[PDB]
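Have a look at this one.
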Amino acid sequence: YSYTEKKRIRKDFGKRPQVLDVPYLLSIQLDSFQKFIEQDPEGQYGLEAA
Amino acid sequence: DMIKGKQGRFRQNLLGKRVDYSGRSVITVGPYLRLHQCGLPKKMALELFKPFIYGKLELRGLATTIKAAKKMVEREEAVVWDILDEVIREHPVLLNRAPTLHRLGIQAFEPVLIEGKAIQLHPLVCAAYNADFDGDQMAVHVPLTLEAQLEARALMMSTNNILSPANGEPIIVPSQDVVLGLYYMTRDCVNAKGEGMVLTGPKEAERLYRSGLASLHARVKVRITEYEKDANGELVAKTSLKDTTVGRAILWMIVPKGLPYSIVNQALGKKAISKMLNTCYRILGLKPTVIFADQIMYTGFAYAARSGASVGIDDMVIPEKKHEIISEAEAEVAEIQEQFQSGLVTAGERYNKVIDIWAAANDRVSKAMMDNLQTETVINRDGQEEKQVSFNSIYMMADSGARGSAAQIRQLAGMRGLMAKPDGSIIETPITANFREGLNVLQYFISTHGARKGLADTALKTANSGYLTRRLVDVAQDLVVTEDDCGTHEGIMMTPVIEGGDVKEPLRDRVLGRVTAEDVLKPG
Amino acid sequence: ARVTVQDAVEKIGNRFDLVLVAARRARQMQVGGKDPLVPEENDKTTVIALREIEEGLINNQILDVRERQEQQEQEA
Amino acid sequence: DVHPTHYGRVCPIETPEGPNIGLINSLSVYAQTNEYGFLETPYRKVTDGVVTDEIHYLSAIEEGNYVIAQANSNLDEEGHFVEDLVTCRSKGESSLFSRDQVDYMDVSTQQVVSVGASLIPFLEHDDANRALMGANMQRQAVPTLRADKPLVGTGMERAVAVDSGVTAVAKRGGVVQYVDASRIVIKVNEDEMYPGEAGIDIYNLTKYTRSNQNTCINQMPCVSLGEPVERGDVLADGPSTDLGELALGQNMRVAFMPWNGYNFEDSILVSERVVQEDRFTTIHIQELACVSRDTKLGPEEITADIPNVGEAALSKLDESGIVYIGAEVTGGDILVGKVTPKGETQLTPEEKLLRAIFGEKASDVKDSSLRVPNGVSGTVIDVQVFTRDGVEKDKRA
Amino acid sequence: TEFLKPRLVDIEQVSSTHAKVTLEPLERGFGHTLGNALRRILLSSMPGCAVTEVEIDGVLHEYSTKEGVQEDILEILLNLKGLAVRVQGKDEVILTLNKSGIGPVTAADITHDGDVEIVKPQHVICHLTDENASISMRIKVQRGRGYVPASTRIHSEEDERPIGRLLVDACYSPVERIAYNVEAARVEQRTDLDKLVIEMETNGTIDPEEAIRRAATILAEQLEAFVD
Amino acid sequence: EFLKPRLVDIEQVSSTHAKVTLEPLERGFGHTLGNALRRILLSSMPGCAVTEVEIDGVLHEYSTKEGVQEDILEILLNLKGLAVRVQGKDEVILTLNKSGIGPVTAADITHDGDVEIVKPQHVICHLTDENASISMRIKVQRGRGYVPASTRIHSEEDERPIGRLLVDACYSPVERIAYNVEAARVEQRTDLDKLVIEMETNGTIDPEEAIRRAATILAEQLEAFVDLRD
Amino acid sequence: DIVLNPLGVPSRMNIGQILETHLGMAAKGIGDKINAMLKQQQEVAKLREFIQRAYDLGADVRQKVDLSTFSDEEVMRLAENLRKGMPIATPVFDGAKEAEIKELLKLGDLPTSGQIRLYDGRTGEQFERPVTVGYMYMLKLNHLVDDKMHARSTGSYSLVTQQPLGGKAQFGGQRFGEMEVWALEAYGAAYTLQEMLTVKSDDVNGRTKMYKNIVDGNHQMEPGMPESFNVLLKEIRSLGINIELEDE
RNA sequence: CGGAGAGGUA
């Protein structure tokens, strides 16, 4: 539960509980650039491979 | 590389050949405008007609130099407003849609000053512009010399372009809103306020409706004097009693003097109003037709407002047997699938049988829906209810031909059903549901393929059609009629085209409007 | 004023020389040289010329005969 | 054209109406890039009949091998479908499959649309064309003067607001020590402290900044003094966001009826009370850049001294040469007083005649000041000064 | 606070029947308020004089044809709707119409009194043919308000008049057609002001401008004592 | 013939809700009077509203101030809803001066003898700084209708002072009106109906005075039709 | 507040907005009903069961229940935030059915059919049937008419040609392309093309002469020789390909 | 106001 949620509850008419919560919706950009810029112990996508 | 151009040599006419004394704005509807009028923003009128304002101010002694005129127009005082009224009173302007597919895509109107920030377009003319008030944006061009104004008024004024230049028949026609108002007026009931009483003409008909002492819907016996064009061009007044409705008589007194009453003595669909305008045009002329169109637009709009025709969730009825029909279709397709797994039918044959079953089920659903809507409203007269045109909103909404169709509403209350998948083939399982109930995830995804294909097709065909009309204008730009007669006895044969096994176009239309090449005879 | 050109079209069937003669009439009422034959409503020369042509007061015959005659009286 | 495998990875109802439809997609809500670069969508694994909560990010190729049941056909008891025959998709085509013949099911019912498309309520009641258009216009909504929750939302409003960067999210939980329209100071809890002391956590608020489209974005402090907050909650509401929920537009009273034909095709009639409430009113922040450059005739200067101009324009200009912050300005006035060293002073005899009559002056430096565009107005809210090293600072800098 | 009052009211008349009155300028929204208020005043409840009851000396049925008449009784009932009668004295007065001979029995054949005035020179009321070639009519013309249907009266009437005393609908108000339209009007910079145009067609029993001004007097009487 | 409707008991549902009744009104006149009065009330009533706000701390609408949970934007937005009536002066300049933490409300404004605040518990802002001071010079004046603060700026070519913030002034004391015509039974004749007007107003105008002013405007408008000049 | 065209629904196939209206009308009703409860300053528990019932409405719905929130302060904060309607979450393919919307309407003491008979405030009379009224969520798009309007009469011109273009202090005239030229050609629009291509667009001598003529108090034209064709002529000559004029 | 690229609009 969230304190900001307590200040205004939005009524949901959904009938199936969300089995998988919505992931971070900008995960594509952050994941791509972290694969790019982080250190590598082996040849893989990033500056190390180049 | 800039000798060559796309499309065409650039700076001659495209791209782009821009022009002064022109503007552009979003368009709003003005339903108070006469057919020859448009609503133009006051600021746009000010900074479009600036040389006219300068000339008039210097002529009237209100300014002594061009600099004084500049100061006067930038101050935007009340003095320059009268000057602008003077210069706009008779001076017309052309409204223009950016994708121009025909000459009616540009038309001249009389600019009517409006406060606001957008241009007002006549509701009847948007069909000619192929412009829908959904964010579409129009341009204005101002004729300057006398020749331009005269020529725009004679040819490009919307009153002079009431007939399509492609196939005949009029292009300005009540589309949806005035159509709904008129259809609401001319409906009849079996029992309502002010039924079975006798009235003299539409005067106390208007009196009785508008005071609330008599309902719009009433089988009322009214003494009306209708004028007919007979003899050699004379008006004959036939005064007689006919059974009609109060709203129909109220519409009749709107109808210009000189038309038969049978045109308004019926429930009016879009075709009915088109036929009334056609009759007025070939019977009276131009000005009576313009006045009739303006007045019918006003009355239809006003009584659409007074009707309170509203789309809701209980004004759109799902058939009671729709679930039964769906269940029967499921049973039949289950039997077909069982036979297919039994090896009794082939995959293609099974596919065709499933498509046929689902098409039949969809047709049955549509028929049940339309039967439910046609006579949903039944009213007792003395203890017995009688069938009548339903007071249900969507039934008028479609039957009037306002906006929608049998197939268009067939997917709101019925089911949109079968459609195409990628490669264009029809999906085995149709859209079993509609917009009035929950669309399954797969069902909406499948409908998305059709929507995407339609939108991409519209874009591609827009590009291709622009290029094709470009080519066609290129090839035929030099073709102009230059002689009245050539005395050629050769010509072409016209027959009513019978392709396949049935006639698809009658002989009358193709022969209509032509000039005979030889004196035809009788068959025998 | 007048907004419909149907009467002028009936008078001048070609309705292209109609534009020419209407422009001529309107220009030399706008530019000095004559005065309109139909009374004014603070209207522009355009609709005044239209209302004249509808009444059959000005056409190519009237225009060019007036031009001829005014040439003879102006020349001598 | 959309593809049968285009499902659940990129939104089929989110794509521009222009001549690039079907090429520019938007990623589905739950889709993510694989390790090699393919798009994979989560699916709940179905062991025998039970649809477990565990998820597998099936790739496009892996998806085709298995049969995928729909999020519809709700689950009773632990994980069994209510319907013995459930709607599934084996290669992209809808079909009926046994509950014991499925291999995967949709994790949720929103993972077939984008974030923009998932926000539309009652999406199962609109045409795909029309809903696609509406999702396209949602992205074009301009942030209203005061954000206000939609009465009828989807529930993705909170996720969109939080996951976007416009939301001031509490990095570390604690008790709000100091609330201000510009700053939020949180007294961090003792169990979230780094070793030693780090004290407060400060959140400076983005206030009235041109985002990218000449539109105002500002973050609205939604908390008060002493309110206990935890990590991950909304300390301040971003633009088009109220109480941590997306606030794209505003709820309005509506009647569906053709009022006198002033609303004729899709035209809309607005009450005067809409303007009374000052709602559907927007703040638009235009950025105008004046660059003082070094020319071969001399370096340009930013100053209030502008050759041959009226003092009325300079009245709002400081001695530094930049208009005050807060002055109301209209088109044609001077914002930044740039001057450029004139190469030479040559006067045409016509220019001499004009300056003799009008009393014009002669200067060895030409006006090049940034004037307000003719057609815009407003208030100066932010002045940014960029001066590289080796250039002397002035009063405004 | 300052207020706006109309300048140079305009009027255009067609005979004494069809009047178009234009008022300008009107404050925003005021034009249609005045138009609709005076419209309802003229329509639903407007003082006037009209025929109330008629006599039947032949067949008391209302669906047969009168002897010596070529048309049904219904159409002479409809004809007597539009007759222009103006009463200057006692409210309820008797009019006798006695005419023999084939042809149009018109408004001229009615008796002329000092209590009843006919400002309607000629109008066909009945047509006589050679069956009896005579008509005898006695009618009550009364002062009344608005429009009162005979079907409305019979429902609310428990006592029945003697046989032959046919009840006829009453067009009491002097105005039979009224319509209002409001359009944009421009004064100074403002162009949200409204032109107000009223069109009205009366039975000729009063000048239409007089009808408007006396309806306005009625409403001003209704609103007057509110003002201190 | 005619019987004039007479004002009867004016009850107060609340300080903002009032029902005014006209009992002896003839049939056919109820809806006419109700519509006319409703239109006049939503159109032509005089009222007091804020135009210029002069906050010492900030310089323009878009600049925040220290120690407040509300931007100056919401300061102006809330001051728009300030329910205030003035009696003697057509234009007044209220002064708000408050320091210390707490919700700064309408009652905190220094009230003069000519100015009455009918809504004291109306929250203006929240001063969350223990030693900050909020100082507002609020110009409240009489007017009618709704004047966006974009017309007086053209009358002087931009406000000469910078600290004054212009607010679109809505001089509308009444925000909701309804009228119901009901079949009244009274010894007076036999055919009269009662008109009841329910009114939600900001409480800055007396309902009796509002009805009287509306009737006065209606009569002054009908004056032209009563006597045609031409 | 807003009047929408009912005619856009039976064609453009978006009746969800209609549902958005009805579910709106209920929600704001729930907002209004508690709002009155706020005005009477009623005891806290009353608001408590009202909100609990409002959230509990629906079948097989996951929202959980109170009291898990604080008894007084959090309940008051929730009520104050709920006075302007009550937010409703509607999953796109798992949203509220018709029955749920009707129930929420009923709890709001409003027409369960979703239509209340309005009175046309323009003239003050009800219509023959009730109309659909409710609260719908409207978005103000970044297609403002202020940013879209423009026009001009005289101003900037290119330094390569006399076509009007330049900046946004006075943007050039609108691009009357070859498509609209054909549109005029289909009419007997012959002079209009000549003014709109030669004197109003290119011929600088024509532009000046016509501006002087209109200022002088007449509408007359000079034929002119557009500079666009002169540019084309010069650059054809630039490649060693001759262009000349057959002088009349 | 010299020309490319992107988005959105119709």
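Residue numbering for chain B follows Swiss-Prot, covering 329-852 in order.
Using the three backbone atoms N, Cα and C, a Cβ is placed for every residue, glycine included.
OK, Swiss-Prot features for this one:
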BINDING   B:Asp460, B:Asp462, B:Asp464  Mg(2+) binding site
MUTAGEN   B:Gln504 to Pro  Resistant to antibiotics salinamide A and B
MUTAGEN   B:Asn690 to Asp  Resistant to antibiotics salinamide A and B
MUTAGEN   B:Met697 to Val  Resistant to antibiotics salinamide A and B
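Let's see these features in context: how buried, what's close, how far.
According to DSSP, B:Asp462 (Mg(2+) binding site) is assigned to coil rather than to any helix or strand. Counting every protein chain shown, 11 other Cβ atoms lie within 10 Å of the Cβ of B:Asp462 (Mg(2+) binding site).
Within the same chain, residues at least six positions away from B:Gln504 (mutagenesis position) with a Cβ under 8 Å of its Cβ are B:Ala730, B:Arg731. The DSSP secondary structure for B:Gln504 (mutagenesis position) is coil.
Under 8 Å, Cβ to Cβ, and six or more positions away along its own chain, B:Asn690 (mutagenesis position) finds B:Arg738, B:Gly742, B:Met743, B:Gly745, B:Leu746, B:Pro758.
Long-range C-beta contacts of B:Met697 (mutagenesis position), restricted to its own chain and to partners at least six residues apart, with a cutoff below 8 Å, comprise B:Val645, B:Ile646, B:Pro647, B:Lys650, B:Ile737, B:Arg738, B:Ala741, B:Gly742.
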B:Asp460 (Mg(2+) binding site) has how many other Cβ neighbours within 10 Å of its own Cβ?
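There are 17 of them.
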Measure from each Cβ of the recorded positions B:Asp462, B:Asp464, B:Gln504 to the Cβ atoms of chain G, and list in sequence order the residues where some distance is under 8 Å, or 'none'.
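Qualifying residues, whose Cβ lies under 8 Å from chain G: B:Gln504.
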Going by Cβ pairs closer than 8 Å, show me which of the recorded positions B:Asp464, B:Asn690, B:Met697 neighbour chain D.
none
Going along the chain, which residues six or more apart from B:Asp464 (Mg(2+) binding site) have their CB under 8 A from its CB?
B:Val354, B:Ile355, B:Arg425
